[PDB]
Amino acid sequence: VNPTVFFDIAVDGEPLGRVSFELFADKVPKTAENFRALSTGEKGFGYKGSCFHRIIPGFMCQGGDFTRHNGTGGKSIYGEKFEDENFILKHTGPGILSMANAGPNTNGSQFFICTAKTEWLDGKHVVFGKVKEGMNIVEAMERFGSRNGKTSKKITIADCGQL
Amino acid sequence: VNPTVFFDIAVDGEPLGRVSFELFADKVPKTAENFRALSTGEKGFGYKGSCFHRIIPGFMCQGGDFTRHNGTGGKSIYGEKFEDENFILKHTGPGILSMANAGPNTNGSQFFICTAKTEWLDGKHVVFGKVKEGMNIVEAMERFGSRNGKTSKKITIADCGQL
Amino acid sequence: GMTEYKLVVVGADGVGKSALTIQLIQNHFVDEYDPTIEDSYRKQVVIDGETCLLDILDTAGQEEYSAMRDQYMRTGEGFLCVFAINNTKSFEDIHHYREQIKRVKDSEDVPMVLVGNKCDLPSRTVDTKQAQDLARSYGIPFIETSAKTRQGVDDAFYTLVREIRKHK
Amino acid sequence: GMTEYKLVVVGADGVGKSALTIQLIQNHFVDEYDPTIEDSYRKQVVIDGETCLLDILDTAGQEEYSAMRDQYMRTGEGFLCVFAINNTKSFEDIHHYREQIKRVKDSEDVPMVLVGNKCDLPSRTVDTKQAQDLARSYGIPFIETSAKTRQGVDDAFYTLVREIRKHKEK
Ligand SMILES: CCn1c(-c2cc(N3CCN(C4CC4)CC3)cnc2[C@H](C)OC)c2c3cc(ccc31)-c1csc(n1)C[C@H](NC(=O)[C@H]1[C@@H]3COC[C@@H]31)C(=O)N1CCC[C@H](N1)C(=O)OCC(C)(C)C2
Ligand SMILES: CCn1c(-c2cc(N3CCN(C4CC4)CC3)cnc2[C@H](C)OC)c2c3cc(ccc31)-c1csc(n1)C[C@H](NC(=O)[C@H]1[C@@H]3COC[C@@H]31)C(=O)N1CCC[C@H](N1)C(=O)OCC(C)(C)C2
Ligand SMILES: Nc1nc2c(ncn2[C@@H]2O[C@H](COP(=O)(O)OP(=O)(O)NP(=O)(O)O)[C@@H](O)[C@H]2O)c(=O)[nH]1
Ligand SMILES: Nc1nc2c(ncn2[C@@H]2O[C@H](COP(=O)(O)OP(=O)(O)NP(=O)(O)O)[C@@H](O)[C@H]2O)c(=O)[nH]1
Ligand SMILES: [Mg+2]
Ligand SMILES: [Mg+2]
């Protein structure tokens, strides 16, 4: 069955709440397993302690750079980057979990969570999961974003793992 | 005699350079003494460790809030606030050192350093010194400002005292 | 994509424009006084069933820079006019922000909303009726708020989006 | 007060718009790739003995959003049109940016400077004369730059200001 992972989100160190995700390993197993392992830290590196560096109200929250903590980094469990697995799934609405990239076949660890339908990203970003519980936490995170995505507080994955 | 004081400026903890100021105790003795004593820390509190919270390139660098460290605080050696001593001196150009305020007779510890002529502040902010050495460091601080004054790196007074 | 709207908060310093804006945006209250240079915020909301994006410009009420307020006034679709119910001067100033906005925007009819702020305080100097009677004359809604207790915040801005849409 | 000049840096993704801007503003070279959403900066400089305030808008090259460039081209006073000397397509993209700026401004006379960036790199694919001829046909200056070595960085931004002054006839 599809695995489930959680993020415990904090704001300037203060607990905000837990969001959990279903990972669609049935349709994108390679991409799903990357995100799972990065959530557990089992390879010796991963999401715990990293920040949501880019939050744009009305569109999405983006994070996952645990190597440089500045929006340019991240790495997959397969190497620095890996290929686009498929584009079967679409950015249909809030809660969609999808891979950030810098063009074709450049998936690493950065990801975004949609807060609206972002249909023009279809076929460009691999969708591989969806928020299960705690979408109101993601909504709450928009309060700290801006038009160009810079955040006004430090939004961190204080803890994370598999359920 | 006009005393001289210094700030050693740091950028995210990295030393940037030293800025020295002549304090015009010959025209505004009370206001000069306050800044002097807060730069030495000799009353048990003062500028050491505080940051420059507002840097607006083309206009000024503002700091001095060592009680709250968020741009609303500050206190003088005379109490929470003291009177506008006089407006003899004017905002004639780069390097002018002057008191921030929130209306008449609300001087505390917050101050600004002009990087340009700001004559519309004349008669409203008490001018009480000028950069002696290190104007280039004040210029370098503008590298980390913005149109609304939010700073892109943390600019601090790592050390300060009297020369 | 959702429709975007451009709101602009104005009024003398200290009334609580930022305290109101921040309560709308962040559900946080600012008890400390941090006078504004200029700030912009973005928030998505649903008003009368339609999702929209609010782009809110929070301004300073320093008289010194009235000349450049003008640019703010050009781009903004509507205006939240704040005074504080224990600050008669900020109420007298409301007339002034109004004249200027009507001027800059060249109309007599700009989406606009009067806000009596800090209605939590036991002191009061501007009676509700005063602000009611003044709002009536101008043809715009009047809402008393408290950023401290969060009373009236959402109504003010939505009422303002509702006033934009109407005029729109 | 000093005059403020509204400069806008445009061009395809990856050509070095941001590295050029960050060199101007902060005097160091961004070696990492942080593709831009939108950033604004302020810097006061002396050009021709006159102190002025530069307001720099650093834009996204993303082709998916080409129809949303209009708003900032509307407000911008002069444009730094950047390609990379080792990316032929970025040079070809220049035509589209210029045309768009003219269309949005509804003018044939818009302050602009053509910038060939990454001139520190050995694997050049766009000739200097190629770029000079095009800039000549456009009637605008052309400057080769490197955000890595800082070659031409000041010249490019200062030249654009000079073109704005000229077009304002002052
Ligand atoms: C033109 C303005 N503008 C907008 C945009 C657009 C719109 N619309 C477009 C769609 N219309 C509807 C059909 C009608 C309405 C109007 C409105 N307002 C805006 C903003 C707020 O105006 C400032 C955007 C946007 C996006 C980019 C650049 C400019 C942009 C951009 C830069 S890089 C990238 N995008 C992909 C990026 N890559 C990296 O971060 C790489 C870094 C290094 O290597 C690893 C790592 C990535 O993967 N993501 C994960 C996916 C969401 C994506 N970021 C992102 O942030 O999009 C933001 C946003 C707002 C969704 C889009
Ligand atoms: C209209 C925008 N705008 C401008 C401005 C103006 C101009 N001009 C005006 C002059 N024209 C000349 C005749 C031609 C040309 C165009 C251009 N562009 C801008 C800016 C960059 O556009 C965003 C300003 C400015 C200033 C304020 C608010 C808005 C402002 C403001 C708010 S509070 C204050 N001012 C006093 C403040 N008080 C506190 O901080 C309190 C805190 C709590 O209690 C202790 C402590 C204080 O003492 N200082 C210490 C002194 C400089 C002062 N801050 C400050 O920062 O000035 C900023 C600035 C940029 C110089 C002026
Ligand atoms: N009692 C009370 N205090 C309030 C309320 N709203 C704001 N305040 C306080 O009033 C002071 C002014 O708040 P602020 O939001 O900064 O006002 P402002 O209008 O934005 N000032 P400026 O024009 O300079 O930007 C702050 O101390 C704030 O805590 C309210 O509803 N009740
Ligand atoms: N060798 C060299 N590399 C450069 C130069 N300018 C930029 N780069 C590199 O080119 C890559 C892209 O630079 P960047 O400034 O982000 O380009 P951009 O034009 O702003 N990209 P975008 O449209 O996505 O915002 C980065 O790796 C940067 O280091 C240059 O003059 N020389
Ligand atoms: Mg305010
Ligand atoms: Mg860029």
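Heads up, chain A uses Swiss-Prot numbers, so what you see runs 2-164.
Note: Cβ is positioned from N, Cα and C throughout, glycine not excepted.
According to Swiss-Prot, the features are:
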type    : residues    : note
DOMAIN  : A:7-163     : domain 'PPIase cyclophilin-type'
MUTAGEN : A:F60 to A  : Loss of ability to stimulate MAPK/ERK phosphorylation
MUTAGEN : A:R69 to A  : No effect on peptidyl-prolyl cis-trans isomerase activity. Reduced interaction with BSG/CD147 and ability to induce leukocyte chemotaxis
MUTAGEN : A:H70 to A  : No effect on peptidyl-prolyl cis-trans isomerase activity. Reduced interaction with BSG/CD147 and ability to induce leukocyte chemotaxis
MUTAGEN : A:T107 to A : No effect on peptidyl-prolyl cis-trans isomerase activity. Reduced interaction with BSG/CD147 and ability to induce leukocyte chemotaxis
MUTAGEN : A:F113 to A : Reduced ability to stimulate MAPK/ERK phosphorylation
MUTAGEN : A:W121 to H : No effect on peptidyl-prolyl cis-trans isomerase activity
MUTAGEN : A:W121 to F : 75-fold decrease of sensitivity to CsA
MUTAGEN : A:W121 to A : 200-fold decrease of sensitivity to CsA. Reduced ability to stimulate MAPK/ERK phosphorylation
MUTAGEN : A:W121 to E : Loss of peptidyl-prolyl cis-trans isomerase activity
MUTAGEN : A:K125 to R : Loss of acetylation and interaction with TARDBP
MUTAGEN : A:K125 to Q : Acetylation-mimetic mutant; no effect on its interaction with TARDBP
MUTAGEN : A:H126 to A : Loss of peptidyl-prolyl cis-trans isomerase activity and interaction with HCV NS5A. Loss of ability to stimulate MAPK/ERK phosphorylation
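DSSP assigns A:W121 (mutagenesis position) to a helix. With a cut-off of 8 Å between CB atoms and residues at least 6 apart in sequence, the same chain places A:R55, A:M61, A:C62, A:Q63, A:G64, A:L98, A:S99, A:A101, A:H126 near A:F113 (mutagenesis position), listed in sequence order.
Here the mutagenesis positions are A:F60, A:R69, A:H70, A:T107, A:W121, and the ones sitting under 8 angstroms from chain D, going by CB atoms, are A:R69, A:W121. Annotated pair A:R69 (mutagenesis position) and A:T107 (mutagenesis position), C-alpha to C-alpha distance, rounded: 17 Å. Taking a C-beta cut-off of under 8 Å and a sequence gap of six or more, A:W121 (mutagenesis position) has no contacts in its own chain. When the mutagenesis positions A:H70, A:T107, A:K125 are compared by Cα distance to A:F60 (mutagenesis position), the shortest distance belongs to A:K125. Between the CA atoms of A:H70 (mutagenesis position) and A:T107 (mutagenesis position) there is a gap of 18 Å.
In the three-state DSSP assignment, the secondary structure recorded for A:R69 (mutagenesis position) is coil.
A:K125 (mutagenesis position) sits 11 Å from A:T107 (mutagenesis position), taking the Cα positions as reference. Listed in sequence order, the residues of the same chain lying 6 or more apart from A:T107 (mutagenesis position) and placing their CB within less than 8 Å of its CB are A:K82.
Shown are the mutagenesis positions A:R69, A:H70, A:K125, A:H126; the one with the most C-beta atoms within 10 angstroms of its own C-beta is A:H126. Proximity to ligand 1 at the level of Cβ atoms, with a cut-off under 6 angstroms, picks out A:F60, A:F113, A:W121 from the mutagenesis positions A:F60, A:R69, A:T107, A:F113, A:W121, A:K125. Its Cβ taken as reference, A:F60 (mutagenesis position) is surrounded by 23 other Cβ atoms within 10 Å in the chains shown.
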